[PDB]
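Everything on this sheet refers to the single structure shown next.
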Amino acid sequence: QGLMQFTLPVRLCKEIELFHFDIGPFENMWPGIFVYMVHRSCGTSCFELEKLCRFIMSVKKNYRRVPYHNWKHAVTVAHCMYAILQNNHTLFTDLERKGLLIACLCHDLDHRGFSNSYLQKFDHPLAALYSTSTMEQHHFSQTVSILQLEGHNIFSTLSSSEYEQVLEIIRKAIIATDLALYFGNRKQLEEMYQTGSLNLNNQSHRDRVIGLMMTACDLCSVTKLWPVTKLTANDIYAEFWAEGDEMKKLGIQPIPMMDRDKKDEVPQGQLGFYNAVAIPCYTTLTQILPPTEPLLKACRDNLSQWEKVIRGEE
Ligand SMILES: CCc1nc2ccccc2nc1N1CCN(S(=O)(=O)c2ccc(C)cc2)CC1
Ligand SMILES: [Mg+2]
Ligand SMILES: [Zn+2]
C-alpha cells in the first residue's frame, strides 16, 4: 500500500453508493469493487492489501458455479451491507465494520445450490454434523478454514480478544442468514421497537439488529430496479427447480416453488414472499434504521411489478 487508493469509473463511483446498485457482468471488476467498499467503509488501514486480495481470491475460488448462490451473490450481498453501513456511519463499532463486509462475502461459501431441507432429506453428511442451520454452519466453517490458510489472516493485527469478538460477529451474522431463524428474530425486534425496550447498548439487541441487516442484504435482489429483480428471479428459480428434480429423484413431491412443472405459479409465489417475508423485513429494518428506507421503497415498487405480471399487464 498505502497511498494506493482504489477508484472506480465515474458511473460506478456514484452509483455504488445507492442501495439499488448492480455490480455488473464483469467478474474481474468484483474484487476491486469489494476492496473499494472495505476502504471506504472501514479504512485503507483496516487490512493489509496483499492479505485482503489473497483472502478475496480464495473466497472466490470456494464459491461454486451454481445459478444463484455464487460469487456474484456474495459480492452483491456485501454491497447491500456497504450501503447500509455508509448510511448509518456512527451507529457501528470498528470491529462491526471489519466483520460485516467479510461475513457478507463469506455467508454462502461452498453452497451447492440446495436447501437445508434437501440435505436433511438426502441424508447428507453435513446434515449429521450440523442438525440445524446446516449450510450456514458449513459456510462459517469454510470462512475459518480460509482465514487459517498461510498469508490469509486479514485479522492478524487484532489482539486475541478482538479476534474472538470479530469471529463471533461473523459467526452470528452468517447463522442469521438461515431464513428459518429470520421470522422469530424480526417478531422480537418488532415487539422490542414498539414497547420501546430496543437498546443498541445491549449486545443481545445489537446481535438481533445485525441479524436483520443480514436478512435484508441477503434478500436484496427484491430491492433492485425491476429489470435486475426480474432477471435475478430466473437464477433463483433455476436452482429451486433443480432441487425439485432432486426431490422427485428421492421419491418426494417437492413444494410447488421448486416444481418446474408449476412455473405458471411463480408470480403468485413472489406475491406471498414479498408480503410474508420481504416487506416485513425492510419495514422493521426501516423502523430501527431510518436511512435504510430506500430498500423498503424499492421492495414495494417490485411487489407492484409482480401484481402487474399477474394482471397480464406484463
Ligand atoms: C418465493 C421464493 C423466494 N423468492 C425470492 C425472491 C427474491 C430473493 C430471495 C428469495 N428467496 C426465496 N426463498 C428463499 C428460500 N426460502 S426458505 O424458506 O429458506 C425454504 C427453503 C427450502 C424449502 C423446501 C422451503 C423454503 C423460501 C423463500
Ligand atoms: Mg445461504
Ligand atoms: Zn445468501
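Chain A is numbered as in Swiss-Prot; the shown residues are, in order, 723-1036.
Determination method: X-ray crystallography, 2.0 Å.
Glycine too: its Cβ is placed from the backbone N, Cα and C atoms.
The Cβ of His791 (active site, proton donor) lies under 8 Å from the Cβ of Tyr785, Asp830, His833, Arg834, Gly835, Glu961, each of these being in the same chain and 6 or more residues away along the sequence. Taken from Swiss-Prot, the feature active site, proton donor covers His791, and the record attributes it to similarity to another entry.
For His791, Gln992, the entry in Swiss-Prot reads 3',5'-cyclic GMP binding site.
Secondary structure at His829 (divalent metal cation 1 binding site), as computed by DSSP, is coil. Long-range Cβ proximity for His829 (divalent metal cation 1 binding site), meaning a same-chain Cβ under 8 A and a gap of 6 or more residues, is found for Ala796, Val799, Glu858, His861, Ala895, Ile896, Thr899, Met936, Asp940. Feature annotation from Swiss-Prot assigns divalent metal cation 1 binding site to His795, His829, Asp830, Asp940; the stated evidence is experimental evidence.
The feature divalent metal cation 2 binding site is assigned by Swiss-Prot to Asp830, with experimental evidence given as support.
The number of other CB atoms found within 10 A of the CB of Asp830 (mutagenesis position), across every protein chain shown, is 25. In Swiss-Prot, a published mutagenesis experiment is listed as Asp830 to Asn, annotated Reduces activity 1000-fold.
According to Swiss-Prot, the mutagenesis experiment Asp830 to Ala carries the annotation: Loss of activity and of zinc binding.
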Sequence-ordered recorded positions from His795, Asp830, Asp940, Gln992 with Cβ under 6 Å of an atom of ligand 2: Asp830
Same chain, 6+ residues apart, C-beta under 8 Å of the C-beta of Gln992 (3',5'-cyclic GMP binding site), given in sequence order: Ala955, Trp1028, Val1031
Listed in sequence order, residues with CB under 8 A of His795 (divalent metal cation 1 binding site) and six or more positions away: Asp830
Neighbourhood of ligand 3 - recorded positions from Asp830, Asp940, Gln992 with Cβ under 6 Å: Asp830, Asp940
